[PDB]
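Scroll down for the structure; my scribbles are underneath it.
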Amino acid sequence: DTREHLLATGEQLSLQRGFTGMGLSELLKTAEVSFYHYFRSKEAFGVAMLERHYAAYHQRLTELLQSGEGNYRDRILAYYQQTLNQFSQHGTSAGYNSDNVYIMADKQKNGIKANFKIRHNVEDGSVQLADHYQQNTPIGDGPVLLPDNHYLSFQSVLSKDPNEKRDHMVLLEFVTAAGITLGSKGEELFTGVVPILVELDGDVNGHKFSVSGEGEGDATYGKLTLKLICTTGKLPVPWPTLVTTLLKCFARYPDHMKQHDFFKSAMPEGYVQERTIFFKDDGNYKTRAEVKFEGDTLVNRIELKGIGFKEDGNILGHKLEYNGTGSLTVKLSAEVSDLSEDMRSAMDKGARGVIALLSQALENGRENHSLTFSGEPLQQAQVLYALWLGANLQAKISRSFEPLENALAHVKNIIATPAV
């Protein structure tokens, strides 16, 4: 559909450029399409793009708050929870959901396999797809837990050390297993905070490079903190393309799922993690990593080979955004100022449809004893919206999980489970 394609394109463009900065020629270029054929003006296009965006988000909020997992309180917490991820985002869902990687047993190999799509943002507004095909196999001979089908929820943010001169990446991940409704000796090595060492030897199209990182992971909270330095000069590829290559052992497996943690069970001997990553319309990475304990440190030692890249493509030409975009509602909330009145009204109605959804959830949860809170639904809905808006925004400025963690902790406190 031509009209949908333009609106979809213009949303991504605004997600990155903003609306007032999105030019019409740049929109038809990236969309490969004219224009007044389908829209009266850029202003009318913007109203339509806004109404389309909020219609999809109201529907996403509706099925979460009225039909999601758990009770009304759990759904309200998830309304915050699904916004922590700032990596691999696109389209109507960008800034609204974590990235779920489906884990599956590979009994033939006594390990696990996965396949998933990573989406990088090209600075021109198009999206670089990266198809991951992954196999993991124990290094040791000891028995390993072979899991039933589940997934790992990945939430990541990339930042920079302001004192670091070298080409480098700061990477923070929150990773949680889920998908099963109702351990091992290796599990015991992860009860506390564990030093990490990462080493990558890379060769992409003949450009060699070495990446060396150090950090710590906290599996009880599914937390991973790394700072990775390119030790041979400029990284000849965009840092976002190495994120998945540069520790699923640090995932938080909830109590009822401990029998399905293959990654901790293979420890301390460890496991081999192999991938092919197919970059659409470009080349591919093949990676081989040993993840294992060396003394008290968890080591991820990696070799990487890339063949078939375009020297002027998105990867070798460094055309990839380093940061996530976040959501459009926050990106454009930021933009009211120069907007037309018809589009000022469009955000107003979009933000109010969200608040109304939060209010119904608070009211319904009261009535069915999912939750108690001091205040009334509509006013409390507005406080929750504002907190959600400020926290996401401040999570983007600081490139950190802290604001949403603190905000979510606040929400658990004020939207309480009723006394027994």
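Sequential numbering from 1, following the chain as shown.
Every residue gets a Cβ built from N, Cα and C, even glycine.
Copied from Swiss-Prot, the annotated features are:
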- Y96 to C (Swiss-Prot position 145): In mut1.9; shifts fluorescence lifetime from 3.03 to 2.74 ns (MUTAGEN)
- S98 to P (Swiss-Prot position 147): Increases fluorescence at warmer temperatures such as 37 degrees Celsius (MUTAGEN)
- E173 to G (Swiss-Prot position 222): Suppresses the 399 nm excitation peak, leaving only the longer wavelength peak at 475 nm (MUTAGEN)
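Structure with Swiss-Prot features highlighted.
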residue : record               : contacts (Cβ under 8 Å, 6+ apart)
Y96     : mutagenesis position : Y57, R60, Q82, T83, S327
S98     : mutagenesis position : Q82, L84, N85, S153, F154, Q155
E173    : mutagenesis position : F154, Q155, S156, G222, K223, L224, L247, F250
Interval of 15 unresolved-in-model residues, reported as the Cα distance (Å) from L182 through to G183: 16
Straight-line distance in Å that links Cα of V33 with Cα of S34 while 3 residues remain unmodelled: 7
